[PDB]
Amino acid sequence: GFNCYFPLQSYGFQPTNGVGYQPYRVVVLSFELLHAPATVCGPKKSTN
Amino acid sequence: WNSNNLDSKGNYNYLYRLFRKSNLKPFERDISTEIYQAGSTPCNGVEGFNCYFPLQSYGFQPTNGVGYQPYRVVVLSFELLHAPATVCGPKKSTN
Amino acid sequence: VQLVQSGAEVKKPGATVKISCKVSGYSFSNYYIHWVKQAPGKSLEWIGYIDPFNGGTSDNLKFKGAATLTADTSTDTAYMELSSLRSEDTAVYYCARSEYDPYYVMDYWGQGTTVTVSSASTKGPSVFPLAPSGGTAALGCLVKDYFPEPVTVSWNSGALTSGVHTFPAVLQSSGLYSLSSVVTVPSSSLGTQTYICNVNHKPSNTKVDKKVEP
Amino acid sequence: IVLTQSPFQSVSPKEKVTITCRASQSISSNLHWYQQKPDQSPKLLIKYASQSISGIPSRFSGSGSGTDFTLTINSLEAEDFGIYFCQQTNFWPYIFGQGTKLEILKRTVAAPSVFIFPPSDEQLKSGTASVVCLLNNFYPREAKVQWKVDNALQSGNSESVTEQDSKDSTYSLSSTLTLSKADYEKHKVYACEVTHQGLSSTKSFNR
């Protein structure tokens, strides 16, 4: 109604949208570097 | 004792070391003005990204809270006994 | 819009050339400053774009110098300090201003930073005159045995200008550089006029001044 | 993110040259273009592959279709020549186009001007004897520099530059004949014979 607004809008996502209006698939990693457990890790420091 | 009654101005004559490469040894003093480096790139002696000036002053404003009020801290340090006694409790040397 | 950078360098492999790129003519903070590697005899190759507010920077895998683009907001200088140095890290590194979006638009980059990365020492010229043959005698200077590029060969410390046609250096049998700067001079000017090439080589702190005589 | 450009395209004045940036695998509409005159800050000709950035002449134009990204350049001028770079956008960091060196025909061919020089007295004295030939204002940038020690061929120690771009949009070339002072004195004529489009020249300093 009047002064009542729906919070969450969906773009029309059209392949005809520009480079910046095309939907990007966007992921952002979260990792604490050192100081927290190694579960996903490389060799860590693993010597011979 | 607080210098709020006197030294509060802010008072930027009084200054502190905001960062240093490590913790101090007792009674250790540093007069070095060298520029700080928080990165792996040499700063060329300028402030900036990961480059700052480690010595900051506490501004002392008479309107500051008791936390930001100045205090004049003085220490009278002595070796206790077994060493030559120069300052002493005012008790004269007996017979 | 405008970028002023670090000076010419000769860098050890494994050392770190620190190339400052200082923002003038525009705002450091509004623009990714891209960096690009032009080596002598090569084309442009991406290394990384910096963000001015964001210390985190995408760096190229490719050649990896552990390049860390540090965004200095006090002096408005995007630094590229390139480690893992190599004779291919000898290059002209252009810091490229561009928008902060996935819009990458970069027009006037740095003026270029001509940085040799090599084991060789910085060496300047050994100056020599050139000996001459209606009334125009052919004399000049062959610059010798210097490293790195570039070299600006002036004449008479600004007292000689016209007639000069400068021929950039030979890559020579030593892998070094001999260029011949030649001013076309009159024969009547011979003996009443001094011809001195002043050949400056900056990285080696070398100035040698010498007369050209018939 | 992989693209490549033609190593060079040598075209003629008043002809149009559309320079190719052909991207491998994935592509986005945004792409960029350049001309770089040798040893200079690359200057952006095109923006988002659809837009010539302001300040770029109307002969420089740009477009793209799928993998194809074009810099369409028209009616070459002898001063224009440079190296033409492109930029893949997004899709992970980029390969700049390897460049198009512009070699424009119809520029004026001329006999290279020979300034030929003996070793300086301090070059001879020190023992490093450089007989110095120079080549000026010849198009295209070409030579075979044949040093003649007396009339004989010099098979080693004769120095040869690769011809370079000069201020006039001409091509200047240096050659030095490097000898010991002994090799210098005992041969009378060090002859600079420069084969240019099949045409040698002759100028020398008699040693």
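We number chain B the same way Swiss-Prot does; the residues here are 436-444, 447-532, in that order.
The way this entry was determined, per its header, is electron microscopy, 3.5 Å.
From the backbone N, Cα and C atoms, a Cβ is placed for every residue, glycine too.
For the mutagenesis of B:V483 to A, Swiss-Prot gives this note: Increased resistance to neutralizing antibodies. The structure shown keeps the original residue. In Swiss-Prot, a mutagenesis experiment is listed as B:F490 to L, annotated with the note Increased resistance to neutralizing antibodies and human covalescent sera neutralization. Experimental mutagenesis at this site is recorded by Swiss-Prot as B:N501 to Y, annotated: Increased binding affinity to human ACE2. Here Swiss-Prot describes B:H519 to P as a published mutagenesis experiment; the accompanying note says: Increased resistance to human covalescent sera neutralization. Per Swiss-Prot, natural variant B:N460 to K is noted as: In strain: Omicron/BA.2.75, Omicron/BQ.1.1, Omicron/XBB.1.5, Omicron/EG.5.1. Here Swiss-Prot notes a natural variant, B:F486 to V, with the remark: In strain: Omicron/BA.4, Omicron/BA.5, Omicron/BQ.1.1. What Swiss-Prot says about the natural variant B:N501 to T is this: In strain: 19B/501T.
Positions of Swiss-Prot features highlighted on the structure.
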{"residue": "B:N460", "record": "variant position", "contacts (Cβ under 8 Å, 6+ apart)": "none"}
{"residue": "B:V483", "record": "mutagenesis position", "contacts (Cβ under 8 Å, 6+ apart)": "B:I472"}
{"residue": "B:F486", "record": "variant position", "contacts (Cβ under 8 Å, 6+ apart)": "B:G476"}
{"residue": "B:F490", "record": "mutagenesis position", "contacts (Cβ under 8 Å, 6+ apart)": "B:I472, B:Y473, B:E484"}
{"residue": "B:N501", "record": "mutagenesis position", "contacts (Cβ under 8 Å, 6+ apart)": "B:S443, B:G447"}
{"residue": "B:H519", "record": "mutagenesis position", "contacts (Cβ under 8 Å, 6+ apart)": "none"}
Near-C candidates in B:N460, B:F490, B:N501, B:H519, the recorded positions, by Cβ under 8 Å:
none
Indicate whether B:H519 (mutagenesis position) is helix, strand or coil by DSSP.
coil
